[PDB]
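These notes concern the structure reproduced below.
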Amino acid sequence: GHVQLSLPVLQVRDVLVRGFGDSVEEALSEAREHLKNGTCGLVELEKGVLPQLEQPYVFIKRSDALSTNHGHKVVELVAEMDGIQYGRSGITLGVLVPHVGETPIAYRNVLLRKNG
């Protein structure tokens, strides 16, 4: 189940603007909406990445809400200020950014929770 969705994958060094906003719930909402528009892209979480983003790093984690093994890499939209949790984990599949033409190197599919 869930909706299937794709995004581009951009370099954090081309993505001049990696903030959707400057609070958690802001960036989470705007992310959901830049996804709804389709003007979002993905940035992979690597060791030097957080202290180049703004702050409310809109993460994707592989849906810790289930107990089954048989599926695609499903994820869900989440956000943290210091990246206290999630970003500093191995769940976590990247951080979203507003796509402004930064030239992708790749694309990253996921599914997207839709209750009804």
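By Swiss-Prot numbering, chain A shows 12-127, in order.
According to its header, the structure was obtained by solution NMR.
Backbone N, Cα and C atoms are what each Cβ position is placed from, and that goes for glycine too.
Look at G82 (variant position): DSSP puts it in coil. Sequence-distant neighbours of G82 (variant position) (same chain, 6+ apart, CB under 8 A from its CB) are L122. For the natural variant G82 to C, the note given in Swiss-Prot is In strain: Isolate GD01.
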